[PDB]
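Trainee: Let me give you the structure first, and then I'll get to my questions.
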Amino acid sequence: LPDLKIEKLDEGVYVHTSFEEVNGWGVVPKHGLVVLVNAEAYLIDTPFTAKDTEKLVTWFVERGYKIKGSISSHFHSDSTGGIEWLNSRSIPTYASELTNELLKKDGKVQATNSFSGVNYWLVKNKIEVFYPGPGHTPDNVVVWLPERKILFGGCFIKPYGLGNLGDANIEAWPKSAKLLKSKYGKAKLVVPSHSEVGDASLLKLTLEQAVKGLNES
Amino acid sequence: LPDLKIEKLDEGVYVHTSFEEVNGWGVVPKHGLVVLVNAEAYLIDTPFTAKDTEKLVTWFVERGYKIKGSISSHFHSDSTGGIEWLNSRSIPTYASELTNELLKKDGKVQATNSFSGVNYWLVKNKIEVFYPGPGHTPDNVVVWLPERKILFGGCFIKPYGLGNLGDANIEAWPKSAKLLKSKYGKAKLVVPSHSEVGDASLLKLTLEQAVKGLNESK
Ligand SMILES: *C(=O)CCSC(=O)CC[S-]
Ligand SMILES: *C(=O)CCSC(=O)CC[S-]
Ligand SMILES: [Zn+2]
Ligand SMILES: [Zn+2]
Ligand SMILES: [Zn+2]
Ligand SMILES: [Zn+2]
């Protein structure tokens, strides 16, 4: 129910929070980012709804920033909710190939541009996308911002509990978390989708929950 | 929904973590400490509920420790949630004079013992309470453990964002963070209520947030 929030996180980096009812978890807040790249902006994950997606887009257009593109970390509606609206406005949308396949599998609108592999540059030297392997979902990817040493973990970063295991790969999660931790331990900030912001320690906490998660199975 | 956990942070120093839903912030983790003193133990902040408080108290008595007393960093329930139970079970509870006055204004059970001023020693040469001035709340105070160079920052230490500003004093917070920074810049470990443990750098980060808070508010 709470209204969308837009808080500046660091120079050129904003955190947008939307809220929505989630079967069994009640009202859950979702964090995404809006990266500024020379008068232009990029959305890292869309708000749950098309309305909040537009409010977000509009908020930044009024501040002088054209929306150059949007990237979704995984297929769950809390990262892809506003893709139909964005595409209708001809705004470039991106998602991994695995993500679009899952979106198509569940009867959802897909991103216009796909990509795959270990690393992919949405924007050279400014916005990099990394795939640690299956965990929260088979397709989950993270977003790295070299300049600000900021990492958007999305729904892969689950420091206090693995949450929604509906599409989780609990067998692979610990291996994927190990990979992510050694790759971005240099992170100054880690932004989770459902937890508050922290540092590189959130990578360790996630690894422990995953490990715990598999043992616990 | 996540269960209460008690992890050893140092020698004679544990970190208790409890969770609870908070409108607008989701499932919020809450850190508090448990300092040991000769088979005795003091509670730094209490879990949200009486039940968690009970499990906490037990885990330690169960280990052969007497619960000498408890102290709450500020009035929000994530610090005073179990004062009712601690009093019921006749256990020494402490809260600042301003804290007990706010608890009383909010129709909440107060702490048996109060205290005022800048510095107050819950335990001389071992446990000290300090009041940096208004910030996260008009009453927030911190706890310093001299014998370990460990400072429990409380909900005043908000290194990556100020958080729930409902009772925050935005104008005063930056000066208080300044005072706090210098006063305890010699900390080896700063423990936040809602973030992971770190070192003195968290004092710097908090100040920056506060300042960005006041500038961002005018
Ligand atoms: C973590 O998964 C907590 C539940 S929020 C949710 O399930 C939305 C899709 S990740
Ligand atoms: C910091 O305030 C994060 C939210 S926790 C809260 O608002 C209740 C205890 S201060
Ligand atoms: Zn998800
Ligand atoms: Zn999610
Ligand atoms: Zn508080
Ligand atoms: Zn708090």
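In chain B, numbers come from Swiss-Prot; the residues present are 22-239, in order.
For this deposited structure, the header notes the method as X-ray crystallography, 2.6 Å.
For all residues, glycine too, the Cβ spot is worked out from N, Cα and C.
From Swiss-Prot, here are the annotated features:
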BINDING   B:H95, B:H97, B:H157  Zn(2+) 1 binding site
MUTAGEN   B:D99 to A  Almost abolishes catalytic activity against cephaloridine and imipenem; drastically reduces catalytic activity against nitrocefin and benzylpenicillin. Only one Zn(II) ion is retained in the active site, in vitro
MUTAGEN   B:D99 to E  Drastically reduces catalytic activity against cephaloridine, imipenem, nitrocefin and benzylpenicillin. Despite mutation, two Zn(II) ions are retained in the active site, in vitro
BINDING   B:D99, B:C176, B:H215  Zn(2+) 2 binding site
MUTAGEN   B:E105 to G  No effect on catalytic activity against ampicillin, various cephalosporins, or imipenem. No effect on resistance to ampicillin, aztreonam, various cephalosporins, or imipenem, in JM83 E.coli strain
BINDING   B:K179, B:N185  beta-lactam binding site
Trainee: Chain A sits near which of the recorded positions B:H95, B:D99, B:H157, B:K179, counting only a Cβ gap under 8 Å?
Mentor: none
Trainee: What whole-number Å value do you get for the CA-CA distance of B:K179 (beta-lactam binding site) and B:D99 (mutagenesis position)?
Mentor: 15
Trainee: I'd like to confirm something. Which of the recorded positions, B:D99, B:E105, B:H157, B:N185, has a Cα closest to the Cα of B:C176 (Zn(2+) 2 binding site)?
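Mentor: Smallest Cα separation from B:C176 (Zn(2+) 2 binding site) among B:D99, B:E105, B:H157, B:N185: B:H157.
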Trainee: Go through the recorded positions B:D99, B:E105, B:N185 and tell me which ones have a CA within 10 A of the CA of B:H157 (Zn(2+) 1 binding site).
Mentor: B:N185
Trainee: What residues, ordered by sequence, lie under 8 A Cβ-to-Cβ from B:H97 (Zn(2+) 1 binding site) and sit at least six positions away in the same chain?
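Mentor: Once residues fewer than 6 apart are set aside, B:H97 (Zn(2+) 1 binding site) is near B:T158, B:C176, B:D188.
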Trainee: Are any of the binding-site residues B:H95, B:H97, B:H157, B:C176, B:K179, B:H215 near ligand 4, with a Cβ under 6 Å from it, and if so which?
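Mentor: Among the binding-site residues listed, not one has its Cβ under 6 Å from ligand 4.
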Trainee: So which of B:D99, B:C176, B:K179, listed as recorded positions, have a Cβ under 6 Å from an atom of ligand 6?
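Mentor: The ones that qualify, in sequence order, are B:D99, B:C176.
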